[PDB]
Amino acid sequence: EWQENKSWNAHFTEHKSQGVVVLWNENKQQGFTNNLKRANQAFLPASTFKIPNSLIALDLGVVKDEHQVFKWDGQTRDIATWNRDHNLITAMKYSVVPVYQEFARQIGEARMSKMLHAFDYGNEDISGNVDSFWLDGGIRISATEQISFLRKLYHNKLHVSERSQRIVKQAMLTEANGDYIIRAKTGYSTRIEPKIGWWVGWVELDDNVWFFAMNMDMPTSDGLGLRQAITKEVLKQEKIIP
Ligand SMILES: O=C(O)c1cccc(-c2cccc(CO)c2)c1
Ligand SMILES: [Cl-]
């Protein structure tokens, strides 16, 4: 049961942008979106792929645990937070592409492809370079497909160990207070048009969980903060968060 609420378009147009928010009420098994078409249009996952990539790296032993240190390779990159050592937690927090590129190389094409199929993840197509296919290869995923994948992770139903799923959900922790917990991952796709930003995850309440997946046009990096801001305005409008 899906419902289209075009009134949310105001949250995008008011910021001179276009995009989609998809919400899923777990208790009621009901979905909501401002744009049914765009909700099912498939985009590069970009750094949202760090969720499945983390799961695979942990389950195969490429990553021992969330404490293992991935040493900076000494190559100065334009994002200061990348020029340092990281563990799984900080690598997720700062979307440290080069750490996850090495994960993918150690995972390898064959095992990566099999795992994405087992996860039913997007179009399951890793065509391209194994260390960048989620940035400029053939893999694609829609907002509704993100929700489906995230729900499996929440319920520990993905075909990796419970431990791997618990660790990745810890690493997804973004915000927590007395009212809610948000576990999510941002994404920023620039190598293939249209340039977009992602924010996918869920909101944990005392008595329910709301899954969310949004993407929006992102012609410049100046609007990246709108990914979370627009999502939270929708959540506030729907009285999911205060
Ligand atoms: O999604 C973000 O919030 C985020 C976090 C860390 C880095 C970036 C990012 C911004 C511009 C270019 C590049 C490419 O090197 C990356 C975006
Ligand atoms: Cl946690």
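All chain A residue numbers match Swiss-Prot; in order, they span 24-265.
So this one's X-ray crystallography, 1.9 Å, going by the header.
Backbone N, Cα and C define each Cβ position, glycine as well.
Swiss-Prot gives this note for the published mutagenesis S70 to G: Increases thermal stability. Abolishes hydrolysis of cephalothin and decreases catalytic efficiency about 60-fold with respect to ampicillin. For the mutagenesis experiment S70 to A, the note given by Swiss-Prot reads: Does not alter thermal stability. Annotation source Swiss-Prot lists beta-lactam binding site at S70, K73, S118, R250, citing similarity to another entry. Residues or ranges marked as active site, acyl-ester intermediate in Swiss-Prot: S70. Here Swiss-Prot describes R189 to A as a published mutagenesis experiment; the accompanying note says: No significant effect on catalytic efficiency with respect to ampicillin. Very little reduction in dimerization at neutral pH. Predominantly monomer at neutral pH; when associated with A-206. Slightly decreases thermal stability. Significantly decreases thermal stability; when associated with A-206.
Here the features listed in Swiss-Prot are painted onto the structure.
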residue : record                   : Cβ neighbours (10 Å)
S70     : mutagenesis position     : 23
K73     : beta-lactam binding site : 27
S118    : beta-lactam binding site : 19
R189    : mutagenesis position     : 14
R250    : beta-lactam binding site : 23
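Considering only the recorded positions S118, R189, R250, the residues lying within 10 A of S70 (mutagenesis position) on a C-alpha to C-alpha basis are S118. In this structure, the C-alpha atom of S118 (beta-lactam binding site) lies 19 angstrom from that of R189 (mutagenesis position). Selection of the recorded positions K73, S118, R189, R250 by a Cβ distance under 6 Å from ligand 1 yields, in sequence order, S118. Each of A69, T71, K208, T209, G210, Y211, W221 belongs to the same chain as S70, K73, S118, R250, is absent from that list, and has a C-beta within 8 angstroms of the C-beta centroid marking the beta-lactam site. Here the Cα atom of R250 (beta-lactam binding site) is found 25 Å from that of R189 (mutagenesis position). When the Cα positions of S70, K73, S118, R250 are compared pair by pair, the longest gap among these beta-lactam-binding residues is 17 Å. Secondary structure from DSSP puts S118 (beta-lactam binding site) in coil.
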